[PDB]
Amino acid sequence: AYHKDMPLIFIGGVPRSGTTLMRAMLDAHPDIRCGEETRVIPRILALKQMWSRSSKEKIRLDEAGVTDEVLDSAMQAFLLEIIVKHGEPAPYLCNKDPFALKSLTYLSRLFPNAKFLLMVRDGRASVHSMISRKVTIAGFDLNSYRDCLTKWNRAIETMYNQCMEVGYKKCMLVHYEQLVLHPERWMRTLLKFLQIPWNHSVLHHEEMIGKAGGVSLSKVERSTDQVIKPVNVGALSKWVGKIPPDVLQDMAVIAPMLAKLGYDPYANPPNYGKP
Amino acid sequence: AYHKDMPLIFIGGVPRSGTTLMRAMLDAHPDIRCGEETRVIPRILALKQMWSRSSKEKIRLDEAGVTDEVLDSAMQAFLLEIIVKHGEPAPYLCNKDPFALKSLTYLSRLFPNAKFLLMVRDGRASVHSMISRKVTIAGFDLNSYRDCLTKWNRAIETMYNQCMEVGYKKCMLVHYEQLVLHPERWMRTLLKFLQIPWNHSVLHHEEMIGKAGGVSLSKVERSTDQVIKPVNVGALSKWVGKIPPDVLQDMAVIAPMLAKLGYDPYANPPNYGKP
Amino acid sequence: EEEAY
Amino acid sequence: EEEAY
Ligand SMILES: Nc1ncnc2c1ncn2[C@@H]1O[C@H](COP(=O)(O)O)[C@@H](OP(=O)(O)O)[C@H]1O
Ligand SMILES: Nc1ncnc2c1ncn2[C@@H]1O[C@H](COP(=O)(O)O)[C@@H](OP(=O)(O)O)[C@H]1O
Ligand SMILES: [Mg+2]
Ligand SMILES: [Mg+2]
């Protein structure tokens, strides 16, 4: 049984911000299934967004009878079929595709009882991650820290503004650094936010890897080698000393979302906190 | 009521091949609704086609549980929501999007009882039409008859091959020239092929324009001003004398599909027949 | 489009 | 792709 009013969970954020860890920890809950990145969801959502943004094209679709209500119904049907059928059934279905939250507000409209989790990491950590691990993302030039931080800023700002627009009952900012430093505190807050009862197995996601009602992984995903380990504070500040000095000097200008999201742009690194 | 096994009709072919006329003639049948070009259907089909052609990407989606069966279910749900909801309900639902039949074989698999009408027109007529009326198609350079006939050739070859692959019970080649020359003869053959009872109103499509259970037109579609008129043989050879002589000399080289489809590539024009 | 087709 | 994200 599935439908557009069911309680869905959408995890996202900029890649390399702990999105796989977030969904793996929730997957470890026995009544929740998220599963691996679908990939198709961001692309069809981005396609749909290109049609609605062009007022010229929007007129042509409305004249063909392909209205907002028709498109939304087709979008709903497509996304649910993917979300429901690509993994095992569960009381609480979940979806993790980082850039799906670029259409957060639109997803909130399509799915009224859906809740969102925007993963937020220090942009310098996320950018250093994708550059050092050679993670290829559309638009992100991995030779340039300046370019990647500029694209990180643009991406995270768009998702943040939408997260804020829907409000504190539909979307929740989840700070990666805080998640790893205080995993019990945050997972308890998160499940209370999602209105799902507590289960301690979310704090042992490593012991649920490849288990029935557990954490399904993809051998070709870039976060698989890290998520199989237990939750640790190891990746908080691996970025420090690796960014060039001209970029470090311009950091607040390049990435003003660092400051908005509680990261000191001139701390090398910030004091994220300690457990 | 609607489902993936329902008897669908997909009209298509290269733009400027009499596809609007074809669908309008069927829309004049009181039991058939086709409606306006959806526009989204070819684009989502094309998007899907890119994922399945790429063997690298096909591995990743399957590793994420987004298998053919999952994708095909998602596509079925999306395409049916557009087809059913964008127009008024009818016993026999139809869809006209010219380039939807670049995924003819795939649509035949997704919709097992769907029947296909591939409209074929003399490529010199289609190309001349799109150039003289300035009808923009992606990849077609309207400043070159040579480039347009080459792209025409590639498009029609792809759709023709898929039409012949699915077989005579699933797909019917419909020659525009033969339709306009002998409209009663061909509409009778078409409705027998579609297994829909004969109704003379298909031959009076101009009297069903904008009527209930009749022909619904889009004010920004490029065939609207011609389709409001009754069937005529006036557009058979408007191209003659308008194609440059270098392209005329190279006709069989540029467009070998002309000859494959029964058109003489050096007759100006061919003897299409007389009413 | 986008183009007419 | 296609890129990774
Ligand atoms: N079990 C775990 N504990 C802590 N961090 C983890 C983890 N599994 C994955 N991560 C972190 O999540 C980041 C990848 O996020 P995403 O899943 O959005 O791509 C990686 O950052 P680094 O690559 O900087 O180490 C990785 O360290
Ligand atoms: N009532 C009618 N009788 C004959 N041809 C028609 C017609 N309505 C439309 N057409 C033809 O369909 C062609 C456009 O096809 P499509 O709808 O597939 O783009 C046009 O060719 P021309 O532009 O050469 O005149 C047009 O003449
Ligand atoms: Mg689970
Ligand atoms: Mg009708």
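Using Swiss-Prot numbers, chain B covers 64-338, in order.
Technique stated in the header: X-ray crystallography, 2.3 Å.
In case you wondered, yes, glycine gets a Cβ from its N, Cα and C as well.
Residues or ranges marked as 3'-phosphoadenylyl sulfate binding site by Swiss-Prot on the basis of a large-scale study or a structure entry: B:79-83, B:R184, B:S192, B:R196, B:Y239, B:286-295, B:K301. Feature annotation from Swiss-Prot assigns active site, proton donor/acceptor to B:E100; the stated evidence is similarity to another entry. Looking at Swiss-Prot, you'll find the mutagenesis B:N262 to A noted as follows: Loss of one glycosylation site. Loss of N-glycosylation; when associated with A-60.
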Worksheet item: Near B:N262 (mutagenesis position), how many other Cβ atoms are within 10 Å of its Cβ?
Response: 15
Fill in: Chain A, Cβ under 8 Å: which of the recorded positions B:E100, B:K292, B:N295 qualify
B:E100
Response to the item:
Sparsest Cβ environment (other Cβ within 10 Å) among binding-site residues B:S192, B:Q289 belongs to B:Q289
Discussion item. Return the residues near B:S286 (3'-phosphoadenylyl sulfate binding site) by Cβ distance under 8 Å, restricted to its own chain and a separation of at least 6 in sequence.
Written reply: B:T82, B:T83, B:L84
Worksheet entry | Three-state secondary structure, which DSSP defines for B:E100 (active site, proton donor/acceptor) | coil
Worksheet, complete the sentence: Cα of B:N262 (mutagenesis position) to Cα of B:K292 (3'-phosphoadenylyl sulfate binding site), in Å and rounded, measures 19
Discussion item. Can you tell me how many other Cβ atoms are located within 10 Å of the Cβ belonging to B:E100 (active site, proton donor/acceptor)?
Written reply: 30
Fill in: B:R79, B:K292 as binding-site residues, winner by CB count within 10 A
B:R79
